[PDB]
Amino acid sequence: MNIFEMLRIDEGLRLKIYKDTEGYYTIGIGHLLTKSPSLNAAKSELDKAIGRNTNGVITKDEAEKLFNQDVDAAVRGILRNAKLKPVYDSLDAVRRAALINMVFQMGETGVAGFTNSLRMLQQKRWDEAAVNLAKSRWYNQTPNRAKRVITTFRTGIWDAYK
Ligand SMILES: [Cl-]
Ligand SMILES: [Cl-]
């Protein structure tokens with residue numbers, strides 16, 4: 001198991017424009033196209049990301065490319081963020097994946113806002129962090145995915161994904 005397999009599980013794979021849990025236009029493996037309500041605007045964003053006239057449909061390879069870019073970006077975002085970097089540096093490899101997962105889903109800004117949880121993680125207070133993380137809109141809106149991630153922070157192993 002690794003970050004890619006982990007996210008592929010959490011996000012799934014769709015080759016056609018779709019709406020995410022929040023009702024936003026997305027495609028591939030969790031690749032958000034736009035928060036705007038127009039399907040047109042989404043199609044425009046799609047064509048621009050892929051470099052061609054897609055008509056809202058992409059290939060698996062194209063999806064995978066968008067995915068690698070997105071993973072890369074999340075990592076780099078973590079590394080560039082003053083609040084995140086220190087946490088990420090302090091974690092073991094499996095837990096780092098968990099943090100990356102959160103960033104991929106909610107963005108740098110979003111997770112950097114989990115001040116208290118971040119501190120607990122940094123202190124290696126697993127169980128406490130787990131409870132604090134659960135007190136969130138995130139957990140309440142996407143509970144199954146949140147449990148998976150939370151369990152991964154709590155145990156440091158991949159069992160929630162096996
Ligand atoms: Cl892009
Ligand atoms: Cl869920």
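We number each residue from 1, going along the chain as drawn.
Quick check of the header: X-ray crystallography, 1.8 Å.
Here the Cβ of each residue, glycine as well, is placed from N, Cα and C on the backbone.
Database features (Swiss-Prot):
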- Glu11 to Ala, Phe, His, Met or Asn: Complete loss of enzymatic activity (MUTAGEN)
- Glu11 to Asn: Loss of 84% of enzymatic activity (MUTAGEN)
- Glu11 to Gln: Complete loss of activity (MUTAGEN)
- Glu11: active site, proton donor/acceptor (ACT_SITE)
- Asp20 to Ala, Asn, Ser or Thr: Complete loss of enzymatic activity (MUTAGEN)
- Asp20 to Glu or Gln: Loss of 99% of enzymatic activity (MUTAGEN)
- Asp20 to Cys: Nearly no effet on specific enzymatic activity (MUTAGEN)
- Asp20: active site, proton donor/acceptor (ACT_SITE)
- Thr26 to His: Facilitates transglycosylation more effectively than hydrolysis; covalently bound substrate (MUTAGEN)
- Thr26 to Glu: Complete loss of activity at neutral pH; covalently bound substrate (MUTAGEN)
- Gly30 to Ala: Almost complete loss of enzymatic activity (MUTAGEN)
- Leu32, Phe104, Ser117, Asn132: substrate binding site (BINDING)
- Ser117 to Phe: 10-fold decrease in enzymatic activity (MUTAGEN)
- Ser117 to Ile: 500-fold decrease in enzymatic activity (MUTAGEN)
- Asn132 to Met or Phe: 2-fold decrease in enzymatic activity (MUTAGEN)
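Features per Swiss-Prot, on structure.
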residue: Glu11; record: mutagenesis position; Cβ within 10 Å: 20
residue: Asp20; record: mutagenesis position; Cβ within 10 Å: 16
residue: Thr26; record: mutagenesis position; Cβ within 10 Å: 20
residue: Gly30; record: mutagenesis position; Cβ within 10 Å: 20
residue: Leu32; record: substrate binding site; Cβ within 10 Å: 17
residue: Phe104; record: substrate binding site; Cβ within 10 Å: 23
residue: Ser117; record: mutagenesis position; Cβ within 10 Å: 24
residue: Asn132; record: mutagenesis position; Cβ within 10 Å: 19
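Look at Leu32 (substrate binding site): DSSP puts it in a strand. In the three-state DSSP scheme, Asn132 (mutagenesis position) is classed as helix. Only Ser117, from the recorded positions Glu11, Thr26, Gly30, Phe104, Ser117, place their Cα within 10 Å of the Cα belonging to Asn132 (mutagenesis position). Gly30 (mutagenesis position) sits 8 Å from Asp20 (mutagenesis position), taking the Cα positions as reference.
Cα separation, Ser117 (mutagenesis position) to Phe104 (substrate binding site), rounded: 17 Å. Among the record's substrate binders, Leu32, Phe104, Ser117, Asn132, no two C-alpha atoms are more than 27 Å apart, and one pair sits at exactly that spread. Cα of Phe104 (substrate binding site) to Cα of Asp20 (mutagenesis position): a distance of 14 Å.
Spatially, by CA atoms, the recorded positions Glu11, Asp20, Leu32 include one closest to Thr26 (mutagenesis position), and that is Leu32.
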